[PDB]
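As structure tokens, the structure follows; a few thoughts come after it.
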Amino acid sequence: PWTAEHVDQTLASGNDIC
Amino acid sequence: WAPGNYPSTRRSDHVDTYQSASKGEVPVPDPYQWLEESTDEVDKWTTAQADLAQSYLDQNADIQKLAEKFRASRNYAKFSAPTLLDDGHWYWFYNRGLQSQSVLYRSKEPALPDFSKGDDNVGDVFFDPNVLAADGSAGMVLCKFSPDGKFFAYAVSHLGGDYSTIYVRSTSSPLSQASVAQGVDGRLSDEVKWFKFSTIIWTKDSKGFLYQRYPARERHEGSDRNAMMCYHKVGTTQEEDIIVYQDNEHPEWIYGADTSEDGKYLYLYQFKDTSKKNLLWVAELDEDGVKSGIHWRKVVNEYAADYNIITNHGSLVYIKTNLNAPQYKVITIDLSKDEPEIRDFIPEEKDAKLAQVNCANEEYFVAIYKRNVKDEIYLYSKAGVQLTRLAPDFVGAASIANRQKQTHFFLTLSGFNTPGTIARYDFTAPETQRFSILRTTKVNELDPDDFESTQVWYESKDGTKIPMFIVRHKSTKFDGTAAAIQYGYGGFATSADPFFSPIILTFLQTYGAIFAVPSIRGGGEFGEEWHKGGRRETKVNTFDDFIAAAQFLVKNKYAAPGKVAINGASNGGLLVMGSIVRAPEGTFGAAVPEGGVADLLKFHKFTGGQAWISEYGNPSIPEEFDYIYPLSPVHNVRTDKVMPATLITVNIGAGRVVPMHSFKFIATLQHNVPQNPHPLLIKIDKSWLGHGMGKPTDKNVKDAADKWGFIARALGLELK
């Protein structure tokens, strides 16, 4: 988790949902 | 606060004896061994420490000003790439700006939206994880739609919990504020407990999914061993789940899975530690589906390299691997042969890491290469010909979002001054019109064009040249006067990639500071050799690299003398704590380790510590104790060195480094230099975060203002 707590993760949150 | 005004901390007589290869038996006093426990005495001590830290921060009126600026810099709509499901509709995450969990939307129409019209105008809520619990105590930490688009599996964590639970709902059954007020939840009764540490992997018949789980555990029973890869059939209870694989003889190993798009193969991955090495077994699926007694072909049956399946065409399986190739490559393994034939499909590049490869449009490949820690995106044909570079002017970090069978893919692009761009490649478009920008993230107050990032190279102690990103507001000069915040992680082959943070950029603009991100050994920036250059017996190089970066910033007038602050989390907290112990007095002007390891002699005796022996060595092996003990921050605090202002932050919860590391480190600092001129403080958040759970946004903003304000005041920076 490189920047997991420090920044919002929405941008990449849809990359692998199916 | 004043020097010497720290809470009383009891010192016990506890001594541990270790065996040193060079020195024989070494007795190691551990007077704060008792901070390993959870008791009334420990609660009063952490409360006294947190009260002291809050009292100090209360003296700093600029923190509230930073909170206002930081909240505003976060207050802009955010969104993910969309995914086309087999129902013809597109799904994406959307955050109004300051929501604690983003919301999964579904297109109103079976068409790719014109997102310029606004997410609420082109989509409806499908799954709002904020309603999982009325008090925000539940979060969605992972999810996966079935291949046919009929079902949505979602993993839920709760405050206070150590595992997650998978639920399943029909995709025609939204979860929203309206749906919960107006009726029942709408999910299936399926409840898949004890899940953690894998992805959710549907079979391609959409009948069920694979997931890793652990043994059921009572509240006062007896550790996380005996993981099982299981299969859950939709519409059943968990007692009917199939055990796909477990290994009672290696109870520490964990498992992953993948299923091939054509329905032919089930893949099993095994991992014995945190090194990037795994086994790879292959089973053939039939009409019988997933069943107990599955037959495994043990294609990769020794721990030697990283193997991750990309796709297959018939029995030819395409695999990303670092086998004999530390910068990674794509191989094919042809399973039609008794002894599989193994060939390079996309060869290793000596000087650029292959970071990700996805199959697209059935037969093409999209590859991301990390060259000088900056991502580059290429399209390959089925014959392995590199066809084109996409987004050739992009500078930052890239990821791919797609489904192999479809005629498009997306790239998600961000960087130090790129908030979040989603690009689209449409194979059905005319040859010069295939690549377009779908969405660009628009931020608040900040102008990303006001900031520049550059990459500079410095030399470490042993001569190694290391690159470092430097970000500044464009009116800041490199004239020996700016403060620097230097960030690091330094381990586990994790790359210190460009990323976008409106809070950091706001700090840089507010104070004329710079942000420095050195690509220190132990990371994976330059492939597996870069990781091997900072792990176990070479772990000292990580610290030398990080210390040399800070010395270079001052020596070459990027930053003022004594005005480099350091910050890092988890492994990066170990980096910060070991750095302030090892570096010459005055190298740093402030330090904020977040949840780090600090007792490197005992880390493997707690929870998730065992897996890290691959990264730090095993203190119980005499040859390895000899290189661990000199690096262990808790055992190397001196009495004769002035320490920078230090604010240690600790979050409690599942999967986090146990807090006794930070507790012993700060107790040892306050015991050894009680009269330090600069405050040595610790702030503990006692909420027990579940697996994968974050804090609410408003608490994150408050914590950020505390951290950055503490640094600003330590470095003497004033609000202009």
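Here chain B follows Swiss-Prot for its numbers: 6-227, 230-727, in order, are the residues you see.
Yeah, the Cβs are placed from backbone N, Cα and C, and that goes for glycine too.
Other C-beta atoms found within 10 angstroms of the C-beta of B:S577 (mutagenesis position) number 22, with every protein chain shown included. DSSP gives B:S577 (mutagenesis position) a coil state; it is part of no helix or strand. If you look up Swiss-Prot, you'll see B:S577 (among others) marked as active site, charge relay system.
Annotation source Swiss-Prot lists active site, charge relay system at B:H698 (among others). The Cβ of B:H698 (mutagenesis position) has B:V146, B:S162, B:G166, B:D167, B:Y168, B:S169, B:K201, B:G660, B:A661, B:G662 as same-chain neighbours under 8 Å, each 6 or more residues away in sequence.
Under its mutagenesis annotations, Swiss-Prot gives B:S577 to A the following note: Impairs catalytic activity but still binds both 35mer and 25mer substrates.
According to its DSSP assignment, B:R663 (mutagenesis position) is coil. For B:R663 (mutagenesis position), the count of additional Cβ atoms within 10 Å of its Cβ stands at 17 [all protein chains shown]. Recorded in Swiss-Prot as a mutagenesis result, B:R663 to A, K or Q carries the remark: Leads to diminished activities for both peptide bond hydrolysis and macrocyclization.
According to Swiss-Prot, the mutagenesis experiment B:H698 to A carries the annotation: Impairs catalytic activity but still binds both 35mer and 25mer substrates.
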Return the whole-number Å distance between the Cα positions of B:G227 and B:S230, the residues flanking a gap of 2 unmodelled residues.
8
Look up B:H698 (mutagenesis position) in the DSSP assignment and reduce it to helix, strand or coil.
coil
Under 8 Å Cβ-Cβ to chain A, which of the mutagenesis positions B:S577, B:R663, B:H698?
B:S577
Rounded to the nearest angstrom, how far is the Cα of B:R663 (mutagenesis position) from the Cα of B:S577 (mutagenesis position)?
8
